[PDB]
Every structure is written in C-alpha cells, then in structure tokens.
Amino acid sequence: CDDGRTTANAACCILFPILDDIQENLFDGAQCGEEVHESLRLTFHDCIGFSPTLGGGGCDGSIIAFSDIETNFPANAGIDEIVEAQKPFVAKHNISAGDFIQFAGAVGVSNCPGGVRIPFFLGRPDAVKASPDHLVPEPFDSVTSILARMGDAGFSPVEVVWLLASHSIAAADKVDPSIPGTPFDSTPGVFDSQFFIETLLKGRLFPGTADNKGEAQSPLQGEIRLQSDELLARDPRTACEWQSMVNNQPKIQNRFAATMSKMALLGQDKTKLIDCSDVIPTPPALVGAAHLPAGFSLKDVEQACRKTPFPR
Ligand code: HEM
Ligand SMILES: [Ca+2]
Ligand SMILES: [Ca+2]
Ligand SMILES: [Ca+2]
Ligand SMILES: [Ca+2]
C-alpha cells in the first residue's frame, strides 16, 4: 500500500482512509463511546434482516439504503442516528454500505478495552431491497421466539449467548426514554464479563419510570436491564452458557469474534469477498478482574444452571 501502512491484499488499502475518518469523525478519537456502541449494534440490525423463507438480504446494507423504511421499524428504535452518522462516510468512499457497516463495527470494537479483533471481509454488493419487518428480535420477546428467530437465521442457542457479549459495551436510549444512555452493565466502556454477571443478580428497582415494554427490574441504579437478557440468563436452554461467560475473557473474546464473522456473512458468499482482517487495529488490554458490585454477595446472584453453581 501507500503512505503509512500495508496489508496482505492490495484492495484493502482502500479501508485505511476510511479507518482514519471514522476513528476521528465518528468514534471521537478511537474511543469506546456511544457511536461505537451503535455501530456494533448496526451490524446486527442489518444482518438479522434475513430469513431463508421470510426473505431479507441480510448483511446487504439495506438498513442504510432503505433507512426511510427500516429505521421506522419498531424494533429499530434509535438506530436512525448511527445511520445518518455513517451516511456521509458511505457517500464519500467507494465501498458498499454492507461493507462499511461491518467495518465500522469491527473497528469500533477494537477501541474498547478487553476487546477483540473481528474478521472483516470486503466485496458485498449494494442492497437490492428493504428488509421485511418483524425480523429483528425485540427485548420483550420470549426466549423461544428469540432462539427461533436467531435459529432461523442459522444461529444456535449457544451462539446467541456469544453474540450477546456485545451488551458488555452497550446502552439503551428508547427502552426508557427518560434515562437515555443508561448502560447494560456497570462497565459500558469496557468489553468484559460484567454484563453476564449483573444480569444474574436479582431485580431490585427501575432506574427510571415504572416498567415499560421490554424492561426488567435492574439490580443497580444507573443500570438498565432488558427483559430478554434476564430470561436468557435464566433459561435452561442457555443459562449454563450465560454463566460460563462469567469466567472467561478469553472465551468471551474467542466466541464473540468467531460468531460476528459468521453473522457478517449472512447471504453474501465467501469467495466473492476478500479478507482484510489485517486492517482491524488491536484492542487495549482488559482493565480489571471480574467482580460483583460493591455491597453484593454470592447470594445476591441468582443461580440458573443446575450443572455448575455460580463460580465465585
Ligand atoms: C438476540 C436478541 C437481542 C435483543 C432482544 C437486543 C435488544 C437490544 C436493545 C433493546 C437495545 C437498546 C435499544 C435502545 O438503545 O433503545 C440493544 C442495544 C445494543 N445491542 Fe442488542 N439485542 C439483541 C442482540 C444483540 C446482538 C446479536 C448484538 C451484536 C452486536 C447486539 C448489540 C448491541 C449493541 C452494541 C447495543 C448498544 C446500542 C447503543 O449503545 O445505543 N445485540 N439491544
Ligand atoms: Ca439488511
Ligand atoms: Ca418479536
Ligand atoms: Ca462491560
Ligand atoms: Ca449487602
């Protein structure tokens, strides 16, 4: 390649001006802030719009291409601004929206401490059609409906748990509109196991207004809990996997990267793409060991796995 850098394949040098723009003009100087949290989420809301029988283009960038339609899906509340945030970048550069969505996601994760380098591929065509509605899992859906939807897209129950490691770097804006920016765990700027830990704590309070659609009771003030994350943490089909995450940053990193790659290829083929994983920067180290919040004991944690009691 040219000024600065060089990578395994020549067509990957195009990503580097892109890499520079989004770190400064989208990620606030390569930080793990809100825009990073929304780009990661965006990859899912684009890709999960796929079903072998119901339709959808998958990771086709349709959520940007047909933002008028898809950003007004009820399940896409609050996505319309990461779309408009990424649009000027899609406009100036010559990669497809499908490619850019995944790149911004991958690059963004590597800005977060404890993060991982997700494999990124280049060459997706432009979006042909808008995704059908009702393909995006809602936080008030049952475990069965979530697992069936993710399963219909080709994800096993354990894979769903793995992909939900994303909630370690996450916050909600539309669940409780009164308290926007309330994170899913106590360490939203760090990619750790604190999400799986605090989810297993018992419900104690509502951080904002009284229960509204998709919200379960939170353990901590300044933290919000989705109704879907609470159930998945306790459901026999996934409880043991959810608890196994509270243990293992290596596994968390390992599994989050292997499945995101699988997700990013939904309806896209292999050989038509080229590999530019070389481009993704390397995340900083983990900033502290796992722990229960102050004032909490191992009793405060709910047990949902019958095989192995919650590991101290
Ligand atoms: C499987 C069922 C899932 C459900 C029901 C769900 C639900 C939600 C909801 C309701 C929000 C907050 C929306 C708002 O800001 O108002 C959220 C945030 C987020 N989700 Fe999920 N999600 C799921 C899976 C995933 C997956 C597979 C990923 C993969 C990357 C992911 C990544 C994220 C991220 C990064 C955020 C933070 C958004 C922000 O900070 O604004 N989620 N999720
Ligand atoms: Ca799509
Ligand atoms: Ca639903
Ligand atoms: Ca975290
Ligand atoms: Ca206490």
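Using Swiss-Prot numbers, chain A covers 33-344, in order.
Determination method: X-ray crystallography, 2.3 Å.
Cβ from N, Cα, C; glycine included.
As annotated by Swiss-Prot, Mn(2+) binding site applies to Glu66, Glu70, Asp205. Sequence-distant neighbours of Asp205 (mutagenesis position) (same chain, 6+ apart, CB under 8 A from its CB) are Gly110, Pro212, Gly213. In the three-state DSSP reading, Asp205 (mutagenesis position) counts as coil.
A sphere of 10 angstroms centred on the C-beta of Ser94 (Ca(2+) 1 binding site) encloses 27 other C-beta atoms. Feature annotation from Swiss-Prot assigns Ca(2+) 1 binding site to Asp78, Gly90, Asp92, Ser94.
Record note (Swiss-Prot), mutagenesis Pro106 to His: Minor effects on activity. The unchanged residue is displayed. Around the Cβ of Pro106 (mutagenesis position), the same chain contributes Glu170, each under 8 angstroms and 6 or more positions distant in sequence.
Of all the Cβ atoms in the protein chains shown, 23 others lie within 10 Å of the Cβ of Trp194 (mutagenesis position). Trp194 (mutagenesis position) falls within a helical segment according to DSSP. Where Swiss-Prot documents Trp194 to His or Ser as a mutagenesis experiment, the accompanying text is: Complete loss of activity toward veratryl alcohol and reactive black 5. No effect on manganese oxidation.
Cβ-based neighbour count (10 Å, all protein chains) for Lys206 (heme b binding site) stands at 13. According to Swiss-Prot, the feature heme b binding site maps to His199, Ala203, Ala204, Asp205, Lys206, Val207.
Listed in sequence order, the residues of the same chain lying 6 or more apart from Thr219 (Ca(2+) 2 binding site) and placing their CB within less than 8 Å of its CB are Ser200, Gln226. Taken from Swiss-Prot, the feature Ca(2+) 2 binding site covers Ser200, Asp217, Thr219, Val222, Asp224.
For the mutagenesis result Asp205 to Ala, the note given in Swiss-Prot is Complete loss of oxidation activity toward manganese.
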For ligand 2, pick out the recorded positions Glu70, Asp78, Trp194, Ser200, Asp205, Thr219 that have a CB under 6 angstroms away from one of its atoms.
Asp78
Closest of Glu66, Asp78, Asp92, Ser94, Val222 to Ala203 (heme b binding site), Cα positions, binding-site residues only
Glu66
Cβ density check for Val207 (heme b binding site), other Cβ within 10 Å (all protein chains) comes to 22
Name the secondary structure element type, per DSSP in three states, that contains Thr219 (Ca(2+) 2 binding site).
coil
List the residues of the same chain that sit at least 6 positions away from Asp92 (Ca(2+) 1 binding site) in sequence and have their Cβ under 8 Å from its Cβ, in sequence order, or write 'none'.
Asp78, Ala129, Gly130, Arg156, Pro157, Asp158, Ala159, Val160, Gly299, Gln300
